[PDB]
Amino acid sequence: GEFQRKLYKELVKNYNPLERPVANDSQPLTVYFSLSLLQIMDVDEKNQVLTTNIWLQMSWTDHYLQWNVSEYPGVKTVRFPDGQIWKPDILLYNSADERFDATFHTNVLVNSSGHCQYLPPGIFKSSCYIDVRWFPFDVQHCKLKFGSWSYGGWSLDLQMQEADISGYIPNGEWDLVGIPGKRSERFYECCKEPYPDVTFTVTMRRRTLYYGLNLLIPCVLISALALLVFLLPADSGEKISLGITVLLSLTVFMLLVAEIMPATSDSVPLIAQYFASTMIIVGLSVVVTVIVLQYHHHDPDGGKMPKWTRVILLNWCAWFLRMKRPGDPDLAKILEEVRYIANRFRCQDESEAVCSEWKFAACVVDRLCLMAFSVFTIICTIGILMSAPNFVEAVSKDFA
Amino acid sequence: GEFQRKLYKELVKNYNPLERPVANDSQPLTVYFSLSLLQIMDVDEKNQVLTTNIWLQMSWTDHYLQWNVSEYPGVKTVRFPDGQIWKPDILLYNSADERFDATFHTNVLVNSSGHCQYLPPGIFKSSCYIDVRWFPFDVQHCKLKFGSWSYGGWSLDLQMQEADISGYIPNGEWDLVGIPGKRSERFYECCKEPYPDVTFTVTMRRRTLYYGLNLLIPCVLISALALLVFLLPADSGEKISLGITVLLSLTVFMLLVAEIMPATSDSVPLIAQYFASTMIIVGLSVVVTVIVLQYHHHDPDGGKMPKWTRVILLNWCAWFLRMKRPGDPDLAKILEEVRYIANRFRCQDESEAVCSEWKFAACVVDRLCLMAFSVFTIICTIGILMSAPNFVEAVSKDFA
Amino acid sequence: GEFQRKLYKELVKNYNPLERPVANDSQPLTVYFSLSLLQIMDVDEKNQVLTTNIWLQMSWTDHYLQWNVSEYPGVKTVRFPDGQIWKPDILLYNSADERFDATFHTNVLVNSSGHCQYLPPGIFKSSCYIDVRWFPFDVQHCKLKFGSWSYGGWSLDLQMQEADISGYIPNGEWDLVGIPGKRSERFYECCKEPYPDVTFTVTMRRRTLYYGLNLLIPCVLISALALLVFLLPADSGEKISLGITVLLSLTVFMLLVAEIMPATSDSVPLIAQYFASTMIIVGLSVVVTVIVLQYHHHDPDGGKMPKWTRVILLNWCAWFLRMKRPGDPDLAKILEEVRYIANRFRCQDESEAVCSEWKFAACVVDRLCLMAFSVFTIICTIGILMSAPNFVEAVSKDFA
Amino acid sequence: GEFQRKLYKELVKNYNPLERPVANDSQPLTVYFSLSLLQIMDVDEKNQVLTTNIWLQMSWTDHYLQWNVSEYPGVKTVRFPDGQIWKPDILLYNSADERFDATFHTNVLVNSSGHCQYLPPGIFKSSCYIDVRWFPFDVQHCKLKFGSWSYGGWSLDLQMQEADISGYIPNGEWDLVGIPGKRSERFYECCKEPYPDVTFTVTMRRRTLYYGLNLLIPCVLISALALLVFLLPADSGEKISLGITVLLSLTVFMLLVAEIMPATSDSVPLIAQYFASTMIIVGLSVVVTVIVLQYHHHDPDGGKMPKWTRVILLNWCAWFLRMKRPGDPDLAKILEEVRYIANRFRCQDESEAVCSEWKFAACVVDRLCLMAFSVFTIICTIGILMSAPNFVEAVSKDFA
Amino acid sequence: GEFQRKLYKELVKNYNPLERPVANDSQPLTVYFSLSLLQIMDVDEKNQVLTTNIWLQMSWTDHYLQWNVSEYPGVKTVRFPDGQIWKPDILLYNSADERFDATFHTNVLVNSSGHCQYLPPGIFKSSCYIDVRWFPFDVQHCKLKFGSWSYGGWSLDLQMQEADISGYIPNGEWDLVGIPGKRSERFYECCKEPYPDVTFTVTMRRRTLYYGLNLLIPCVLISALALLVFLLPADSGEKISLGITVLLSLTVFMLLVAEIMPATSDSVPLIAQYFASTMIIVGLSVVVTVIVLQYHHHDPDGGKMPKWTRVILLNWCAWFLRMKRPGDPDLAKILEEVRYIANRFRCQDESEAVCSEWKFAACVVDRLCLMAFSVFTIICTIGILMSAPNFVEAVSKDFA
Ligand SMILES: *[C@@H]1O[C@H](CO)[C@@H](O[C@@H]2O[C@H](CO)[C@@H](O)[C@H](O)[C@H]2NC(C)=O)[C@H](O)[C@H]1NC(C)=O
Ligand SMILES: *[C@@H]1O[C@H](CO)[C@@H](O)[C@H](O)[C@H]1NC(C)=O
């Protein structure tokens, strides 16, 4: 239309995009800043980078871009592209992107009275410290710092508007708690100039269903299965094989899990503590199984049971465990032969009884060690998990 | 040619690319929007990104770019590059690309009467929520939202044309069902201005042959092989070794499969349910094998069989399982010697029979547990799979 | 030089880069298209993308860029950069790159009579469907489609020149067969305008030495080693352990191989068929070994051999397998004692013979199952491989 | 404001951005250079690239960009974008980025008297040689070299300002020691022109908690568990199985650890030395276990114990190890029969004693080898770790 | 300064950046080309791409950019940015980068007499065929081809200057041998125009310490450990378990090593040959162990030793191996009873001797196979390694 063509011709006359559009040069220009969170794409634990989808919101009043609607009927708003009008240089201070300005520069919508709007979308990759002390029950507070790169408070004073979460898309791995923010003023040393900024901090809570189903349950199941060695009779030769195979499975699960948590060194993760406890328990179980095996295959002709060990185990433990311990010249010549055979059989029988007593001693230490290790593992696996804060809330939310 | 040179010189005179080309400034400009789906490249389950090959289609009528063919014989169409004529700022709202405008800006083809065409190709990376509750039998509905970034309904009203799938290239992993779309109007709070848009939703069905051949069949084969422990005689010492080796193979297959599904926590995947069932069954089988082994190697001098257990197993189970349970002074001196030897042999024989009865008890509990576990595994592996909807359609399409 | 400076000043006067340089506006402009294949970089099986190194070749006659050599002695050719002269907008239709125009825009070399040459190099990432039905013996036909994005046949008619392979660099993984191409005309619905294009299809054959050395040979070696269980005496307790360990090795090799082939679901790959056959054979071998073991440790006091089974195995199989089956009052008191001892020994001997006959039955079923499984595995591993076409040519080329 | 508009109009008149702004052409221009370290993002060991977050600081005095504040009240500073004023071409010499200039060009802030400030942020990817001789106890010195690309000392002399670490964000994997720097002058061959530069070297110390918890502790635990073979009685058949299973676990841990350290060949890493020692110890333990087993199952009818071996082991080792070694015609016919039986039993008994002596010899070599291997492993695992410098400081910092 | 401002104003008057700056249009322009190698970043074996850090060096004499120093005191050199003066279009012909021009365009330094210098840095990704026939002892010759894209020899004749390696940074994985180069002329078919170019070929030698420490030593150690099966007594039941466990470890090491070498099919790598030899040796050892086991557990009631086998083994091998092979009516009734018992014992004793002879035969074949396999493995592992050329030089450089 000729009206809007004339308006466009008149507006850009003697216009400098390098000039702050204010009526009085000694007064600042008010700029309103806000956010519109859309999607939390990736929370990188290893490299400490949070990737989000954000719609920036800026608004300010211009002095030169005004006109009378009556003179130009039918046209109410005009649009200007990049590099033709002045716009604030608001930048994310703590960015972690190769292109520091990750905003797709769109048009600028203008009032009939100078008010401007600017909503550049973009995917931001900030840098926030991530704590995994209570992983996978952690709650993080990542920050987004925004401010003018070169303008001062006496020239450009930012104002904060409450963040928008209306169009937020829920994420299946992180539960958003809230995104508060507040305006802050930072004075300098030389000069009384304030330097306003708007900082938005994101609070999100990890959803624990996936890890609780794929790591805690299977690992505790293998740990429980490792206790069966104490219920296996020593006559079969599968005790050490079974124990070492559970150890191998635990090592494989360690290999599977090693790639998730980062390489931090500020605090030992809860998953690391629990896995160390489990592997130590399994190793101790293997040691006990070896001791029991060396008790069972004890040589009957070796040293006899010491009185202290006998009275300690076979009496006291049996009392506590409620188990019962099992239990003519030719005529002379043949007489000596049968006597020798009978005495040989008698010696064999007494040696067999001597071996049986050691077998019973091994069988009675086995159940004691079973009870001890069962109590140890249940207590450890309860305490380690219940130590972490907000565990009850996490299991109330992600399981019910 | 001099004719087209003159036409080009005349057309761009007093032309502003920042002006909406309409005859009346108070009336909107009609713009037709459409799509031409070409290829579904990648469906990223973990990061929830769908990558497609798309040819956008836009068309509108211009008012200033008209001429008489008689005045310029031989020339019917003209082409303009980027930044020389006004074009709509149609953008994908829900994009997930670093460059928000992933369209390769091509030329604009012009009528002899102002009609314009614009087909910018590009590879789009949208963000759509992906459900894996019925994985790998899922059907997803990803959306593509298109609309003007700054223009209003009173100025630019979009119109929807049916999508084109003529040049669609079939994908070996996803089966396209259809790509419908409809125009929608969104009114604002202040003002009665409609804000039209065109949303295209893609419906695709996963092809299940690959997963059904590489995951379900091998895993169920190992699960079936794990049942052989109940057919292995207890005299050989390979029962625990075999069971724990099947457990190790299952753990390795878990490690192989862990990397496919995402880390969501909204619903337990069907593959997760089935794998948990299989591993629980294998663990219970190992427990039963340990119990059977401790029954087989029971000490003959220990506690006798309780009457309740004897009558429950050896009579009732044998009835049900249809198996039969197996079954001169020197003269005095030598007489006592041979009597002692004979009595020793008699005691050994009765102890052997006592042990044989326990061996039979173990052999008869073994088959009962075999039957129970076989029924359990077949019922579980049938119910878990048949629970998912459209399973019959999936196996009718991807297997016949 | 002043001559070339004057020529450059004169040439660009009143020149519009948006005008088709033709003498008559109603006639088309002939443009010759060709290719110069240089290197096949990557053939992506999973995402179906072929990456090549290409030198495009374009040539056309210009009408405004002509001069007399006598007027400008010493200068024969001139060069123009991007955006200063008109060049055809030839684009790869089926591209799979974020930047749809993957050509590095170089200069344009000009005749003294208007003829132009343009050779923009670039690395192209097209999208071609890849078949892995006969993997790793496949032969693929990937296509490259080239044509003007907006110009018509009445204005710009493409002409095809034979492709150049003089500077082709041989690839160690793919053997190039040839790169033919032909010109095609596509008429529209409204109008009799042809729309010419040039399509180049690449035919390449996979080199099979690497896969044939790293997958087929080792896997068949483990499959052959799995047959040794039938030559192992049952007295040793390593049969089940050996079989399950070969199964574990096969599972590990499956894990190694799983990452190569794509996730397609249109056809079962030959490698998948062969691996399924091998794993099924190994599982059946384990089942047979369990059956043999349960035959060997059969209780001598259990049910006797059925007559049918005895005559079927011990007679017929031995006939076929050519193996031979192995084979004073005190005086009265001592008389009864020695009689009892002798009768006990006699019963023990007959029970031992009864057990020996079952041991022989197991030993004779073992060799029969060995022969059956050996024939099965050799026949399967020959037929599966020889089923694929061009197998003889592949082994003649990549092995001799 | 009209004042700042007039000032902007006056400043850029007859201004050439290609001219060095100095009053006297024969004198150099002083430029101050500094740094503001913000974050150490990634220390790439394999490809030797250090990625940091840096805010460059430059300052210099301009001669043409001056004005009187009284003539232009209310305006004190002006800002200029890229390409409108002259700025130094300071570049990182030893960069490892595809875009050699990884700085986001921001505005330039100007005094009222010509002084300029320029703080372009960016993420830098330098290339510094990384030493892993003492990994994971290493301390690296990566360098950042900055200097003008084309200007000389007689025209542009750099000056160094101390680095800023006020806004440094601590990293969980690297502990920053300090970032010193100094100015250096490099004369040329032809000409007495100095060429100043500023080099900043970063000193950082690796935090060892993660590796010390996930690699050293578990590996030494498996190494200790491998010693249990010497406490396992030889009667059970799990010695070789246990040893080879610990070997398999060690191989799996090698596979897990192989991907961390780079592929350098200048020095053997400490972790490589320690792992080689551990695997050699385990292999030697397996060899000793095989020797002990072949001693235990020695045939009683074979060669007798040599006198030298007997006196060396059974006497001296028992002295040192303090273990005790265990310990009528018919009448004639029956007489000969019982005599034959008794002599058979006597020969069996003496053969059993002969075998028992070899069993004791194996049992006594077992404990000697246990002691030797325990001393070897503890000494090796102490010396290898304590060899590295700053080990005490590392364990004092990262563990207390 | 006003002098340099005036000089800049005068220089760019009537200057065309599209004109070759020569005094005579019919004469060529001499351009000197050189290189400054800085760092070899990555040598990609799989995709055949060599990434380097390069400083290009170009120099030529300009005719229009000259001035008198007396007229402009104090200014000796001027700098021009991209796109304001003519510069040669030297491009790397065999590039493998998406951006074909990987040079960061810097300024151009100018004499007071027209001489120009241009040093654009950049990271280049060329494409050179990589041979791995002798991996990891290979020496590669990658090439870098440079030449003008459109200018001819009659207009632009390149001249080669020797490469610079003063600032070369040593690489821990590749040892640079040298970077020679030579100028070459390529005539065309139509015309006698030479087309000069400068080609630089890089010769580098791989450092073998890392591979020689992590692959050859551990693999040969496992291969040596696999030979212990022949020193293990057959009475213990760990022979097959040990052999199959070494096989499993070898398979795991194959999985670890599979990802290093590329997927070429032109030649079998030395590492592939050696690994195939090792796995074949281990498989043959397992086969021999099975044969020995089936000899040891031979049934005493089966077929007797054939005379040929007896004389071949028990005599000849024992000769060669120097081992010795081990070694009143009631009165009648009791007489018959004791006679029967004695005859039973005699038959048992002779059967035991018959079994002992087979046990000795197995024990004597075991050591023969041990010697054979030891000789085989040492000879193979020496010959395969020593076959490769420059092996002695590699072990002299990377080990001493
Ligand atoms: C314009 O360029 C073309 C080739 O690049 C030249 O035309 C060729 O000339 C030769 C000799 O007459 C013929 O054999 C060819 O058939 C021609 N090819 C084509 C495509 O026409 C021509 O020489 C150049 N013109 C000038 C003045 O140099
Ligand atoms: C600008 O502000 C100052 C004080 O705030 C005042 O003295 C001056 O008059 C103002 N100038 C204009 C044009 O309003």
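Sequence positions for chain B are given in Swiss-Prot numbering; the residues included correspond to 23-349, 430-502, in order.
Recorded method for this deposit: electron microscopy, 3.2 Å.
For all residues, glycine too, the Cβ spot is worked out from N, Cα and C.
For B:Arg42 (Ca(2+) binding site), applying a Cβ distance below 8 Å and a minimum sequence separation of six or more within one chain yields B:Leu51, B:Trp108, B:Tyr173, B:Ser177, B:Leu178. What Swiss-Prot lists as Ca(2+) binding site is B:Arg42, B:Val44, B:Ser172, B:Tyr210, and the listing cites experimental evidence.
According to Swiss-Prot, the mutagenesis experiment B:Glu120 to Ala carries this note: Decreases permeability to Ca(2+). No effect on permeability to K(+). Taking Cβ-Cβ distances under 8 Å and a sequence gap of 6 or more within the same chain, B:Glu120 (mutagenesis position) has no neighbours at all.
Cβ neighbours within 10 Å of B:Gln139 (mutagenesis position), excluding its own Cβ and spanning all shown chains: 16. Among the sequence features in Swiss-Prot, the mutagenesis site B:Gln139 to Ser is noted as follows: 115-fold more potently inhibited by the alpha-conotoxin ImI; but no change in inhibition by the alpha-conotoxin ImII.
For the mutagenesis experiment B:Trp156 to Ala, the note given by Swiss-Prot reads: No effect on ligand-gated cation channel activity. B:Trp156 (mutagenesis position) counts 19 other C-beta atoms within 10 Å of its own C-beta, drawing on all protein chains shown.
Counting only residues at least six positions away in the same chain, the Cβ atoms of B:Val161, B:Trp196, B:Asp197, B:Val199, B:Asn492, B:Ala496 sit under 8 Å from the Cβ of B:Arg227 (mutagenesis position). A strand conformation is recorded for B:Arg227 (mutagenesis position) in the three-state DSSP classification. Here Swiss-Prot describes B:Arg227 to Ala as a published mutagenesis experiment; the accompanying note says: No effect on ligand-gated cation channel activity.
According to Swiss-Prot, the mutagenesis experiment B:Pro491 to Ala carries this note: Loss of ligand-gated cation channel activity. In the structure as shown, the Cβ atom of B:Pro491 (mutagenesis position) sits within 10 Å of 11 other Cβ atoms. Reduced to three states, the DSSP call for B:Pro491 (mutagenesis position) is coil.
DSSP assigns B:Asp500 (mutagenesis position) to coil, not to a helix or a strand. With a cut-off of 8 Å between CB atoms and residues at least 6 apart in sequence, the same chain places B:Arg229, B:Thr230, B:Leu231, B:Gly234 near B:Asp500 (mutagenesis position), listed in sequence order. Under its mutagenesis annotations, Swiss-Prot gives B:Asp500 to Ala the following note: No effect on ligand-gated cation channel activity.
Each end of the 80-residue unmodelled stretch has a Cα atom, at B:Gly349 and at B:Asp430, and these lie 42 Å apart. Less than 8 angstroms from the CB of B:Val44 (Ca(2+) binding site) sit B:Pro50, B:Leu51, B:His85, each of them six or more residues away in the same chain. Spatially, by CA atoms, the mutagenesis positions B:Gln139, B:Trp156, B:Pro491 include one closest to B:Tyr210 (Ca(2+) binding site), and that is B:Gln139. Candidate binding-site residues: B:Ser172, B:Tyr210. Fewest other C-beta atoms within 10 angstroms, B:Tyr210. Take the Cα of B:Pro491 (mutagenesis position) and measure to each of the recorded positions B:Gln139, B:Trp156, B:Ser172: the nearest one is B:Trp156. Chain C has a C-beta under 8 angstroms from the C-beta of B:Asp500, taken from the recorded positions B:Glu120, B:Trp156, B:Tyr210, B:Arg227, B:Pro491, B:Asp500. Taken residue by residue with DSSP, B:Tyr210 (Ca(2+) binding site) is part of neither helix nor strand, so it is coil. If you take the Cα of B:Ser172 (Ca(2+) binding site) and the Cα of B:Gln139 (mutagenesis position), they are about 21 angstrom apart, rounded to a whole number. The two recorded residues B:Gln139 (mutagenesis position) and B:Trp156 (mutagenesis position) have their Cα atoms spaced 43 Å from each other.
Following the DSSP three-state reduction, the secondary structure of B:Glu120 (mutagenesis position) is coil. Following the DSSP three-state reduction, the secondary structure of B:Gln139 (mutagenesis position) is strand.
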